[PDB]
Amino acid sequence: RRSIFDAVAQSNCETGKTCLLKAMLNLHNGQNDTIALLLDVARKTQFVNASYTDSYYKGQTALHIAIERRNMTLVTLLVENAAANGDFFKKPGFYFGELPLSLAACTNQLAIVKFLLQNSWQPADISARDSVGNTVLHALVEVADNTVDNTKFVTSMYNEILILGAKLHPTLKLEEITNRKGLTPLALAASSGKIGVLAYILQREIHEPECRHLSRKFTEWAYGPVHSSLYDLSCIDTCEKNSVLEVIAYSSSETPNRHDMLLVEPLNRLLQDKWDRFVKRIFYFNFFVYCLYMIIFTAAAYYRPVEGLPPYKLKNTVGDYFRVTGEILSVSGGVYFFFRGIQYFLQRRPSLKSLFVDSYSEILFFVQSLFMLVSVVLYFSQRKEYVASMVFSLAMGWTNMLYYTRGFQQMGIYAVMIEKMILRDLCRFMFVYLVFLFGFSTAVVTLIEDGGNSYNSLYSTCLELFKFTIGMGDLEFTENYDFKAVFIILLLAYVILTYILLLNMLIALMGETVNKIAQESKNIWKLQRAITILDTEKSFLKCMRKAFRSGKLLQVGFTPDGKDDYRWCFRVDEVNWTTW
Amino acid sequence: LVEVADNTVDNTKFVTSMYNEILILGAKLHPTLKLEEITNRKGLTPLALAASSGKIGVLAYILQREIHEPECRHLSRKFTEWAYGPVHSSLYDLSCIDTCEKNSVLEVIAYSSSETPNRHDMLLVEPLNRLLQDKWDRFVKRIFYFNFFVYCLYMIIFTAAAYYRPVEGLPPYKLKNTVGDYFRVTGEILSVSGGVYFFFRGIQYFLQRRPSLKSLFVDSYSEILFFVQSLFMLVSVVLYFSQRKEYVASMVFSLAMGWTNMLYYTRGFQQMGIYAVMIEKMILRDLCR
Ligand SMILES: C=C(C)[C@]12C[C@@H](C)[C@@]34O[C@](Cc5ccccc5)(O[C@@H]1[C@@H]3C=C(COC(=O)Cc1ccc(O)c(OC)c1)C[C@]1(O)C(=O)C(C)=C[C@@H]41)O2
Ligand SMILES: C=C(C)[C@]12C[C@@H](C)[C@@]34O[C@](Cc5ccccc5)(O[C@@H]1[C@@H]3C=C(COC(=O)Cc1ccc(O)c(OC)c1)C[C@]1(O)C(=O)C(C)=C[C@@H]41)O2
């Protein structure tokens, strides 16, 4: 075999590699003319279809070798006279699918895909799926990397393959096909964060006369420099499969461009449509009930009985009856919040690494309801430590009231700033501040002998050095030291190091954040409103699920089979002067 | 040729071009001789010289240079292994980069006197920026977390033995038949041993570098602080055996200084490693003016 392999390598006329595959691989400038001889010799004596049996490169055949090399003539010769299941092509490796046509499409080889698709000797199957279930369009969308030229040719190839498949097979619906996981090419582009492919798919009009029915953004009329466009909105607002809007919003936040992935033509106005139509009165009746429950909880916490031990027997007074009713309403609200929070994590199962960075408002609403259930537990088992939990519940809830500024734009970017500092710029600076506080507090408490004023306490001396950070500390707070020149050196060093060097450095860090999330979070607020709209829509499913459905059913054209095309469209308008 | 370099796009361009041409021509006439290995009297090599003098352009050229020609390809560093599609995996030569008989490129860039212009971003060249990471992940992230833990476990031996010091009489203090006194004595011994270790680890560091005074505080600040901590406690040892009660004023300074030096170990974290670099720069520049 060495002479044959050596001659094939010389280009002179386990792994399981064949001479044809070896010859094709070891070809320079397409000079491997011995491949024809082997194929011709093989014909005189199944050989062309032989493939490597190695698990790493399982399934690779001659067609793949020629396709990779961009050889039109070699590909045509091989075709005229399979799927690579190897770990190299499964999700150092390159994924393109597991079909020759997917190899052609994923590499921009437009001519080769045309040749394969309508190859007279053997045509390829457009709708075939690999092991993962991905079709061709799934591979094309997966390959996307969000670059102007990259998005350019991926969208171009998608459009070309789509038109060609429609021309050969008008009946079949290619986009509706799904992989094993269940997603569609549009849903996949929405989930994976590929903004370019989503922007293409959502608003794509193909002008050609016959194959116009596979388009979304139509036109209704144009009198002058003005024209009103439609949209298709098929699986956008709601569908059997996951909707584009829900996927973008309920995404794990690992998706790159979630915040500004809603600026595409339909979504940015479909979201607004829902907000104005039937949600602005359900985000103002939910705010009012919360404001009316925090005056039932506050007024019943402020007038709690002070004499004796709990529980307290009722008295024949109107005040006591009202207090009992207030307590019942408060506890009912607490239980409702606890369940509304418990059955939210089961729906998402958010990862710990992003438990606080994506659901902060909900974590807080849950943590509030824990403190009050703990109070219910402690108050019936004859304890008076239930006040320390009711108080925390009250303060936490009043400060959670800020969650409802989610609707306002000017104020919705002010409760987004208090989430971001408390997470990023106030947990670093307390790792870098307690070090100084404890170092100098241990120093000072060790210097003083003390072996009343009672400044021999590591608690009192840690506290008194924290009032040097709010500018409310007495320098001569003790006189028990034996070495004044050291004590008043330590304090004066501490004041400079923390009051003047650390506080005035944390302010700069918060200033940078305030700029950043003051000129960026304008889209995070829109996203938060989008989640609010989605949850509000989900809550009232029983009431007006179908009744409050966006978009109107309209005729678009004629399905190629001969029937009529009716779809749920959303109308938009525009004005343009320079085009005429 | 490397010495003449001044780090300009066109300047780097023709210096690199001339270097490549002279190298190829010398290889063609004399393939046997290794020209780069030659050194001047000081001992440096052209690559080591480009690394020491701060010439980033020549270093970037030399580290990753592939010459495609068929015969004279053996004088190259950045090869290629395979390319299936739009993907290709490159190699590198890393001959005297990680370690060598002559000074390594990595050590020269790091242990430089800091007069070198571009030290901070002179490690972005192809090999170094990932070779450094390789070492970090492979066998150093568990030696910068066992060195942090021992320091955190020694500052709870020093603090707990400083906080419970005897208050009655004059030093030294005779031992008592109590478990508390034995534990205090052990804490003192451990603390003093740590102090001596730090003092020697600091004294034999300056001999290795002999840093200039003008850049004594601008390049070794973390080490100056670790040394100054160990001086205060050796002074305390000196004063405490010679029957004085002024050793508390030094032990206290040692304790505070060490707790605040704990910040040196945020060197590994990225988000927190740029917060202890800000407290060095203000205290030097914006709080002495
Ligand atoms: C993230 C969590 C678990 C958190 C829970 C409590 C303990 C909390 O302290 C923090 C940390 C903290 C503690 C003290 C001062 C600052 C920060 O922040 C909140 C948490 C911080 C707040 C308010 O936080 C906010 O920024 C309001 C807010 C911003 C954005 C939102 O979308 C939002 O919706 C609920 C609420 C108030 C407290 O809940 C409160 O009243 C008490 C007693 C402590 C505050 O821990
Ligand atoms: C540079 C030197 C010699 C220095 C030595 C001592 C006296 C020091 O005051 C300074 C000047 C000073 C004094 C008082 C307030 C601010 C600054 O800064 C440090 C020095 C400043 C510090 C902490 O300095 C830091 O920024 C921490 C740090 C930052 C970056 C690092 O790489 C680092 O590694 C060790 C440590 C704390 C003290 O050591 C301390 O605890 C006491 C009692 C004085 C501080 O002189």
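Chain A is numbered as in Swiss-Prot; shown residues: 114-126, 152-183, 188-223, 229-238, 243-602, 624-752, in order.
Every residue gets a Cβ built from N, Cα and C, even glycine.
Counting Cβ atoms from all protein chains shown, A:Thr550 (mutagenesis position) has 12 others lying within 10 Å of its own Cβ. The feature resiniferatoxin binding site is assigned by Swiss-Prot to A:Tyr511, A:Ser512, A:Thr550, A:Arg557, with experimental evidence given as support.
DSSP assigns A:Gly643 (Na(+) 1 binding site) to coil in the three-state reduction, outside any helix or strand. If you draw a 10 Å sphere around the CB of A:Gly643 (Na(+) 1 binding site), it holds 9 other CB atoms from the protein chains shown. The annotation Na(+) 1 binding site is assigned in Swiss-Prot to A:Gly643.
Residues or ranges marked as Na(+) 2 binding site in Swiss-Prot (evidence: similarity to another entry): A:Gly643.
The Cβ of A:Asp646 (mutagenesis position) lies under 8 Å from no Cβ of any same-chain residue at least six residues away in sequence. The annotation Ca(2+) binding site is assigned in Swiss-Prot to A:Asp646.
Taking a C-beta cut-off of under 8 Å and a sequence gap of six or more, A:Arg114 (mutagenesis position) has no contacts in its own chain. Among the mutagenesis entries in Swiss-Prot is A:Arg114 to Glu, noted as: Abolishes capsaicin-evoked current and binding to resiniferatoxin.
In the three-state DSSP scheme, A:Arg115 (mutagenesis position) falls into the helix class. Non-local neighbourhood of A:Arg115 (mutagenesis position): empty, since no residue in the same chain at least six residues away has a C-beta under 8 Å from its C-beta. Quoted from Swiss-Prot for the published mutagenesis A:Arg115 to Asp: Abolishes capsaicin-evoked current and binding to resiniferatoxin.
Here A:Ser116 (mutagenesis position) comes close to no residue that lies at least six apart in sequence on the same chain with a C-beta under 8 angstroms from its C-beta. One mutagenesis experiment catalogued in Swiss-Prot, A:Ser116 to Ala, is accompanied by this note: Abolishes phosphorylation by PKCM and enhances channel response to capsaicin by PKCM.
Annotation note: A:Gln202 (mutagenesis position) sits in a coil segment as assigned by DSSP. Every protein chain shown contributes to the tally, and the Cβ of A:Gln202 (mutagenesis position) ends up with 25 other Cβ atoms within 10 Å. What Swiss-Prot notes for the published mutagenesis of A:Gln202 to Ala is this: Strongly reduces affinity for ATP; when associated with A-199.
Non-local neighbourhood of A:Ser502 (mutagenesis position): A:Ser403, each in the same chain, at least six residues away, with C-beta under 8 Å from its C-beta. Annotation of the mutagenesis experiment A:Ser502 to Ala in Swiss-Prot: Largely reduces PMA enhancement of capsaicin-evoked currents, but no effect on direct activation by PMA. Loss of activation by capsaicin and loss of vanilloid binding; when associated with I-704.
Secondary structure at A:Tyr511 (mutagenesis position), taken from DSSP and collapsed to helix, strand or coil, is coil. According to Swiss-Prot, the mutagenesis experiment A:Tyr511 to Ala carries the following note: Loss of sensitivity to capsaicin.
Remark: A:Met547 (mutagenesis position) has A:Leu515, A:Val518, A:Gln519, A:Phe522 as non-local neighbours, by Cβ distance under 8 Å and separation of at least 6 in sequence. Listed in Swiss-Prot is the mutagenesis experiment A:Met547 to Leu, annotated as follows: Reduces binding to resiniferatoxin.
Annotation note: A:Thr550 (mutagenesis position) sits in a helical segment as assigned by DSSP. Annotation of the published mutagenesis A:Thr550 to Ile in Swiss-Prot: Reduces sensitivity to capsaicin 10-fold; no effect on sensitivity to resiniferatoxin. Reduces binding to resiniferatoxin; the original residue is retained in the structure shown.
Mutagenesis annotation in Swiss-Prot: A:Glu636 to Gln, described as Slight modification of pore attributes; the structure shown retains the original residue. Under 8 Å, Cβ to Cβ, and six or more positions away along its own chain, A:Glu636 (mutagenesis position) finds A:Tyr627, A:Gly645, A:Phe649.
While the structure shown retains the original residue, Swiss-Prot records the mutagenesis experiment A:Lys639 to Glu with this note: Restored channel activity; when associated with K-636. Other Cβ atoms within 10 Å of the Cβ of A:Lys639 (mutagenesis position) number 12 in total over all chains.
Here the residue is the original one, while Swiss-Prot reports the published mutagenesis A:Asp646 to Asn with the comment Strongly reduces the affinity for pore blocker ruthenium red and lowered channel permeability for Mg(2+).
Under its mutagenesis entries, Swiss-Prot includes A:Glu648 to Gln with the note: Minor modification of pore attributes. Of all the Cβ atoms in the protein chains shown, 9 others lie within 10 Å of the Cβ of A:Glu648 (mutagenesis position).
Nearest by CA distance to A:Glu648 (mutagenesis position), out of the recorded positions A:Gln202, A:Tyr511, A:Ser512, A:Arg557, A:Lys639, is A:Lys639. For ligand 1, there are no nearby mutagenesis positions; that is, of A:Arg114, A:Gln202, A:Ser502, A:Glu636, A:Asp646, none has a C-beta under 6 Å from one of its atoms. In sequence order there is nothing to list, since none of the recorded positions A:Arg115, A:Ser502, A:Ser512, A:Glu648, A:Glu651 has a CB under 8 Å from a CB of chain B. Other than A:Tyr511, A:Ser512, A:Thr550, A:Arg557, the residues of this chain whose Cβ falls within 8 Å of the Cβ centroid of the resiniferatoxin site are, in sequence order, A:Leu515, A:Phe516, A:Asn551, A:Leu553, A:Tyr554, A:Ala566, A:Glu570. Comparing C-alpha positions, A:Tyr511 (mutagenesis position) sits nearest to A:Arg557 among the recorded positions A:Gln202, A:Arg557, A:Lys639.
All chains included, 18 other C-beta atoms sit within 10 angstroms of the C-beta of A:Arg557 (resiniferatoxin binding site). Contacts of A:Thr704 (mutagenesis position) defined by a Cβ separation under 8 A and a same-chain sequence distance of 6+ are given as A:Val430, A:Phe434, A:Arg557, A:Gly558, in order along the sequence. In terms of C-alpha distance, the listed recorded positions A:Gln202, A:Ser512, A:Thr550, A:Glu651 place A:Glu651 closest to A:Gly643 (Na(+) 1 binding site). Site extent for resiniferatoxin: among the recorded binding residues A:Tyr511, A:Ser512, A:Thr550, A:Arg557, the largest C-alpha separation is 14 Å.
The Cβ neighbour count for A:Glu651 (mutagenesis position), using a 10 Å radius over every protein chain in view, is 10.
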